[PDB]
Amino acid sequence: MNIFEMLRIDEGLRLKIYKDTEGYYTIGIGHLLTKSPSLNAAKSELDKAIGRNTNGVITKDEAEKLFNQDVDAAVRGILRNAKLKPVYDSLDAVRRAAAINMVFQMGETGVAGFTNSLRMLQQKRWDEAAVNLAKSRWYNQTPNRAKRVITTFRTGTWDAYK
Ligand SMILES: [Cl-]
Ligand SMILES: [Xe]
Ligand SMILES: [Xe]
Ligand SMILES: [Xe]
C-alpha cells in the first residue's frame, strides 16, 4: 500500500465527467474540474487540463496523468504551508499518507483549519487526535472514508485499507 493506491481506493476512477459527493463536476481519480454548475464550464476546464477537445471523456492514461500531478501538488502544498509542514515532518510514513489524503480531498486551507487535531497529531496523542478528527463536517458527510483515514492516523498501519 502507498498513497496512490490509497487514494485510488478512496476516489475510484471514472473516465467521463461526473459529480462528486458535493455535486461538483469531476473526472478521473477525483480530479475536480470546477465548482460551477455549468457542464460547459466543466468541459472547458477539462479540455484545458488535458490539452485536447475531449468531449467530456478521457483515457485511463490521461486520468492517471492528472492523478500524478494532483498528488504531487498536494505534497507540495503541505510542504509550503507553515501550519502543515511541521506536523507532516513529524509523522511516520504511513501517517503522512493519511495527511496527504486529507489535503487531496479538502485542500490545504481546509486541513490547516483542524488546529486542535494537528497539534494532537504533532504530539503523538493518536486516540485523542482520532476523536477530535471525527468532530467535523468531513466525518459527517463522508463517514466511511473519514473512518479509514482516521484509523490510519490512529494506528500508523494500512489495516483499514486491507
Ligand atoms: Cl465515505
Ligand atoms: Xe499535516
Ligand atoms: Xe494534517
Ligand atoms: Xe489534520
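Recorded method for this deposit: X-ray crystallography, 1.9 Å.
Quick reminder: no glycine exception, Cβ is built from N, Cα and C everywhere.
Swiss-Prot has this to say about the protein:
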type: ACT_SITE; residues: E11; note: active site, proton donor/acceptor
type: ACT_SITE; residues: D20; note: active site, proton donor/acceptor
type: BINDING; residues: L32, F104, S117, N132; note: substrate binding site
type: MUTAGEN; residues: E11 to N; note: Loss of 84% of enzymatic activity
type: MUTAGEN; residues: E11 to A, F, H, M or N; note: Complete loss of enzymatic activity
type: MUTAGEN; residues: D20 to E or Q; note: Loss of 99% of enzymatic activity
type: MUTAGEN; residues: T26 to E; note: Complete loss of activity at neutral pH; covalently bound substrate
type: MUTAGEN; residues: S117 to I; note: 500-fold decrease in enzymatic activity
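Mapped onto this structure are the features recorded in Swiss-Prot.
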| residue | record | Cβ contacts under 8 Å, 6 or more apart |
| --- | --- | --- |
| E11 | mutagenesis position | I29, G30 |
| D20 | mutagenesis position | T26, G30, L32 |
| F104 | substrate binding site | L7, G30, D70, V71, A74 |
| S117 | mutagenesis position | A129, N132, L133 |
DSSP-derived class (H/G/I helix, E/B strand, else coil) of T26 (mutagenesis position) = strand
Query = Tell me, by DSSP, whether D20 (mutagenesis position) is helix, strand or coil?
reply = coil
Task = Tell me which recorded positions (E11, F104, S117) have a Cβ under 6 A from ligand 4; sequence order is fine.
result = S117
Task = Could you check what DSSP calls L32 (substrate binding site) once collapsed to helix, strand or coil?
result = strand
Remark   = Excluding its own, the Cβ atoms lying within 10 Å of the Cβ of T26 (mutagenesis position) add up to 21
Ask   = Under 6 Å from ligand 1 by Cβ, which recorded positions from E11, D20, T26, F104, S117, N132?
value = none
